[PDB]
Amino acid sequence: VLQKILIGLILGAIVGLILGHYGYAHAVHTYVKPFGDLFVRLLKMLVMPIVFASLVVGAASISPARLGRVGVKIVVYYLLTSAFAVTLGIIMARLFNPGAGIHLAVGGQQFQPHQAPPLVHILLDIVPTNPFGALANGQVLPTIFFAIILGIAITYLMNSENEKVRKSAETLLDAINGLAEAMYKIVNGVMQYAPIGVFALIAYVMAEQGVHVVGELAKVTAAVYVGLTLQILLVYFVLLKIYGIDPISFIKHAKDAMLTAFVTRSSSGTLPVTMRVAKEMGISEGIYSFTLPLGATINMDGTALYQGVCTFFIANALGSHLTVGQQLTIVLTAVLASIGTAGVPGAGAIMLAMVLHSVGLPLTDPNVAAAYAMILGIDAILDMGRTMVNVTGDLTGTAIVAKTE
Amino acid sequence: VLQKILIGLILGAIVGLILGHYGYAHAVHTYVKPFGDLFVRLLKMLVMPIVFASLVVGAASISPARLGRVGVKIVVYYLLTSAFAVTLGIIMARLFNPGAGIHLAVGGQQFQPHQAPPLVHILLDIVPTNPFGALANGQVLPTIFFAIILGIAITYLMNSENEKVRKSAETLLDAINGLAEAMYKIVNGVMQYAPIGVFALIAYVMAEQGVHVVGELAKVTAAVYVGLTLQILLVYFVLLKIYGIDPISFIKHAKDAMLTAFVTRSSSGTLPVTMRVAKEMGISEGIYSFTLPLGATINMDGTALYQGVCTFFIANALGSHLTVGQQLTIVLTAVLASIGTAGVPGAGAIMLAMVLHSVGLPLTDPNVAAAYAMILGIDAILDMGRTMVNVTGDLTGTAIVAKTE
Amino acid sequence: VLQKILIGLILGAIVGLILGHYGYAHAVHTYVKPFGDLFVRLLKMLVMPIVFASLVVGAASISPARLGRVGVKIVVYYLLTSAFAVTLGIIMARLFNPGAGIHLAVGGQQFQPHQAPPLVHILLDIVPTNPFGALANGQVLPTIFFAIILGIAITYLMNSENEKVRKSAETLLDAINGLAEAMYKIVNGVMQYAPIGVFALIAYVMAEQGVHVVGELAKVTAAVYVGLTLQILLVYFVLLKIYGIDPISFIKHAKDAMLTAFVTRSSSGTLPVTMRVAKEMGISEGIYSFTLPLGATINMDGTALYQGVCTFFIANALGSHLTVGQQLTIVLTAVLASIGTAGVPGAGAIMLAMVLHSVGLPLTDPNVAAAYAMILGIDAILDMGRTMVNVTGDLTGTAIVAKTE
């Protein structure tokens, strides 16, 4: 499996890259990308039962602390891993270069989605209004919430005086587990397609946007991937070791999701695999159940590091000192944008504006707008990497709060 | 419990009221309404499983009569309680006078709701086309219907020749009961937040519309509340007592629903609590499972009483003789719009036009428009009261048909 | 039933027919059609749970072959039965004649549906993106797919070394079967309404379009019906008989679905009755569970026949030679459109264009557009017949792939 995917990944990225230089970009998109979609598709499909079932059951564990404790632990873990990652980006963007060379074609045309939901209508939006609707619409947040409340609820019912009560409660709680179980059985079968999918998936990415990783972009591309590489070593290997956990047992188990998350670019779409991985490394369904999903949307260290290295790239190709010292605002805003950024195909660059405006350079004065347009050119490239470091870091922390609680 | 809420209630009312007389209305809203929202959120959530689950189970009771009997009983009980209520509000509107004080500013703007669905595509719309969708979209009517057809079906399945058919039936039927059971477990938990919720809720209501209970409205305001008051004494207590049931054990057990319905204003959103109260006083799940939901949308004695007093208020501020003798039309159309009115936040005043134009005064002729416009200024206040009489009345007739059948 | 359904259909088709010849069409439509709608509503209701549940369960049978084998078989079966039907239409439309009587009214108006989703965005669209969304949205295909994958997934879970895995698996698998079981109990119940519905339903159709089946249209009408009849004897009996299964016993056991489908016109909405008929003749729930739905959208021998007799009707009123020899284009295109045509109210006529344009005469050349607009007059008439030969042949194919595999 891991060799058939790697065989696919490598020979793919190569087969792609050739065609992009021979001008077959469009022809890879009309013939190859679908085979790679059937994969992204066949994954998205498991996201909803798997997440749901494996968390109502996931209130197996001790309500008050376990969950509550595990939560407070991984939330603090998430925030720090995020904040650090942008700092490591901020620096990486100094060492390796963004780009001082002047951006040509002024006026790229970048729209203003200022109608950005008020923070209150987001936090309040975390409580479902129809667990069923929320359930049948994606919405892997309220769905998380309702699962927990339903789980905790089921647990209490089993400690009841009545024999009736605890019986029907265990019928349901079992049935829900049937699903939970049945779902992984699938994540496995539909993982076998991953080779073809992976190959076909990058065949597009490279033959469409790789054939442009040159100029100052090449510097940035590299300025990001190196920044990324370090985030794994300097942060995940470093925090794993001190936490009594084997870095090679880690990055060999999670070697499955690690890749899916890189070819798909959908952190959220990778969730079924990410969750099989956590399960297939013996973590309690009370941890990986409320950590990976809550994290498949909060912890985006990779995106944050990317947001840092990108604030400088526009600050350079614009001509500011990046408000030296007050680039701790970037450190902050990029942590705030991390949370927000949604784990869909490629919306980190979109949610990158909030940070850009915080350093002082809005997406409207067409110098900033036309420089941004260049970043968006090398984005299928940039994302892959960060959308790994995004899923990896969520496991790193599941593995921590694993041993811990 | 009832005290923690009562403390919050009275104290909130005062806190609000004062802030509204100092000009802090927009600050309560931006700050305090969300705590009251989180409450309504947390309830709206349980509305869908609770209704579904506790009704498939609800087909424990004897298919033919019980349901078929209890049904026809509670509809007659409902229609009359609604008719009585508007008559009682017409009386209450002649005695306590609405207001012959000539309408002020001419320019209210009220578009015509003529596109009010045909009765055909309303009755037929009671049969769901996708129980799963009807299930996952609110729609607590077709959902009611399916639940019963599912139950009754699960009932026949147990009396089967095969032991497998009867086994699986009892699996499902049980699992379903898990949810239902589990869902009340939450009604009790989420009930604990209510004090903070309640306080936060009226805090807004009063410091936004309470600080406007003046002019002719103050009369109408009171003209309505005194009517509502009687509707509890003269009808509910009187019809409770006569059927061999204790009015004080009633208002003692149903104290919870009554209040949540008063602050929420959501008759429908109060359904979980209301349904716990029904079970928390021993009505069989074969009755409160099909009376309260079907009642949270048909029986709205309060709205009809509020719809009575309000047709006159415009007949007074317009100079119409309230079409003496032919005000039996209000009596009818209000019983007809009662039904129609949906237990959402505040649509009694909207569904009022059906009754208004039936009396002769159309919502288009600027005089009526500008009359209506004032009533709608003091609505949060006006609604709270009738929202109570609305939930209350559903319990009353469920308590009647409790003893009867 | 059987005779009350027949008594309703016969007297109804007449009661209708009469009112039309006197001018009351619209009245039949305001008072009668609703009863015949409450039937179609009461069927459509069970198409979603009956389909899903009777197929997760339907992964009773041997994963590898059985399914796969059964699958490859029915598809070849369908593709041949379809292709034959049209050929049988072409012929039937050469012997019986469309019309050499020149189209009159030029000025009918037909908007070009050039936006016809690509075959790729249809085939990838067969895999759900949220089984729950697709569950709650019709989508009796994505849902078919996810069922099989959750069924097969559950089977393996049952042969698990753990006892926990195999317990919760059989709890779930049972709960699902409960519904599947319950859902047939209903199809029986709401099948009793059938005579009322049937009666009311042809009452409309006849008294609104029957009183128009005259002239070259009456010829066409007969040409399509004589053609359909022949598709039944010459292909269904003659293909049942050869495969060793009694025709009279087949067209006796499926006289139920056979009729609902003729009065409903919705092959898709008839499904629950079609599935009960399958079960009630003893086909394994692992065949009729994945042959009938994946047939209520792909196998439409009826539509296809009607598509050949129509492509001929136009090239006659228009005066072409129907591209003689190359009407095997139609033969092909029709089978291709048959698949596409989806078993809803009356859209075979809509999807007819693709065949027409392939033959040569597009729907926008105001001549063709006016011939076609006549065909669309006697449509629910033509539809009834082909919406039978449509379902009938979806069983015939399950009756073969029953015996064989």
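Residues 12-416, in that order, are what chain B shows, numbered as in Swiss-Prot.
Every residue, even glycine, has its Cβ placed from backbone N, Cα and C.
Summarising the annotation, Swiss-Prot assigns L-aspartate binding site to B:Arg276, B:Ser277, B:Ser278, B:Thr314, B:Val355, B:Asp394, B:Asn401. Annotation note: B:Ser278 (L-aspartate binding site) sits in a helical segment as assigned by DSSP. Packing around B:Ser278 (L-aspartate binding site) is summarised by its Cβ count: 30 other Cβ atoms lie within 10 angstroms of its Cβ, all protein chains included.
All protein chains considered, the CB of B:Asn310 (Na(+) 1 binding site) has 31 other CB atoms within 10 Å. Annotation note: B:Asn310 (Na(+) 1 binding site) sits in a coil segment as assigned by DSSP. Per Swiss-Prot, the feature Na(+) 1 binding site maps to B:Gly306, B:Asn310, B:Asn401, B:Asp405; the stated evidence is a large-scale study or a structure entry.
A simple way to gauge crowding: the CB of B:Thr308 (Na(+) 2 binding site) has 19 other CB atoms within 10 angstroms, across all the protein chains here. Residues or ranges marked as Na(+) 2 binding site in Swiss-Prot: B:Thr308, B:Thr352.
Cβ-based neighbour count (10 Å, all protein chains) for B:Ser65 (mutagenesis position) stands at 28. Annotation note: B:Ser65 (mutagenesis position) sits in a helical segment as assigned by DSSP. In Swiss-Prot, a mutagenesis experiment is listed as B:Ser65 to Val, annotated with the note Strongly decreased chloride conductance.
Neighbour count (other Cβ atoms within 10 Å of the Cβ, all protein chains): 26 for B:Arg276 (mutagenesis position). Under mutagenesis, Swiss-Prot gives B:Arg276 to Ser with this note: Increased rate of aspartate transport; when associated with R-395.
One mutagenesis experiment catalogued in Swiss-Prot, B:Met311 to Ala, is accompanied by this note: Decreased dependence of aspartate binding on Na(+) concentration.
For the published mutagenesis B:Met395 to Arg, Swiss-Prot gives the following note: Increased rate of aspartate transport; when associated with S-276. Shown in sequence order, B:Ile213, B:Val216, B:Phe273, B:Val274, B:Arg276 are the residues of the chain, 6+ apart in sequence, with a C-beta less than 8 angstroms from the C-beta of B:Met395 (mutagenesis position).
Under mutagenesis, Swiss-Prot gives B:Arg397 to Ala with this note: Strongly decreased affinity for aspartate. When Cβ atoms from all protein chains are considered, those within 10 Å of B:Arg397 (mutagenesis position) total 30, not counting its own.
As a published mutagenesis entry, B:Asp405 to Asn appears in Swiss-Prot alongside the note: Strongly decreased affinity for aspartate. In the three-state DSSP scheme, B:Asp405 (mutagenesis position) falls into the helix class. Remark: B:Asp405 (mutagenesis position) has B:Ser278, B:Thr285, B:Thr302, B:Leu303, B:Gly306, B:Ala307, B:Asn310 as non-local neighbours, by Cβ distance under 8 Å and separation of at least 6 in sequence.
Considering only the recorded positions B:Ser65, B:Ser277, B:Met311, B:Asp394, B:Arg397, B:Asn401, the residues lying within 10 A of B:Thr352 (Na(+) 2 binding site) on a C-alpha to C-alpha basis are B:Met311. Secondary structure at B:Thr352 (Na(+) 2 binding site), as computed by DSSP, is coil.
Fewest other C-beta atoms within 10 Å: among the binding-site residues B:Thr352, B:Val355, B:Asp394, that description fits B:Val355. Other residues of the same chain near the L-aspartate site, with their Cβ within 8 Å of the Cβ centroid of B:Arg276, B:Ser277, B:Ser278, B:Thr314, B:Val355, B:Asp394, B:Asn401, are B:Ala272, B:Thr275, B:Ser279, B:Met311, B:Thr352, B:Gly354, B:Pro356, B:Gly357, B:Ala358, B:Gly359, B:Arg397, B:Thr398. Sequence-ordered, the extra residues of this chain that approach the Na(+) 1 site, with Cβ no more than 8 Å from the Cβ center of B:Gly306, B:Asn310, B:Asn401, B:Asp405, are B:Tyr89, B:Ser278, B:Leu303, B:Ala307, B:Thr308, B:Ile309, B:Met311, B:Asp312, B:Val402, B:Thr403, B:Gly404, B:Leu406, B:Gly408.
Cβ neighbours within 10 Å of B:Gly306 (Na(+) 1 binding site), excluding its own Cβ and spanning all shown chains: 28.
Under DSSP, B:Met395 (mutagenesis position) is assigned to a helix (H, G or I) in the three-state scheme. Of all the binding-site residues listed here (B:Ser277, B:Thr314, B:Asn401), it is B:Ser277 whose C-beta has the fewest other C-beta atoms within 10 angstroms. Closest in space to B:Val355 (L-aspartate binding site), of the recorded positions given as B:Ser65, B:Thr308, B:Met311, B:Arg397, is B:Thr308, taking the CA atom of each residue.
Comparing Cα positions, B:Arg397 (mutagenesis position) lies closest to B:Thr314 out of the binding-site residues B:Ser277, B:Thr308, B:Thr314.
When the C-alpha distances from B:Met311 (mutagenesis position) to the binding-site residues B:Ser277, B:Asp394, B:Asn401 are tabulated, the minimum falls on B:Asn401. In this structure the C-alpha atoms belonging to B:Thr314 (L-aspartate binding site) and B:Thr308 (Na(+) 2 binding site) are separated by 11 Å.
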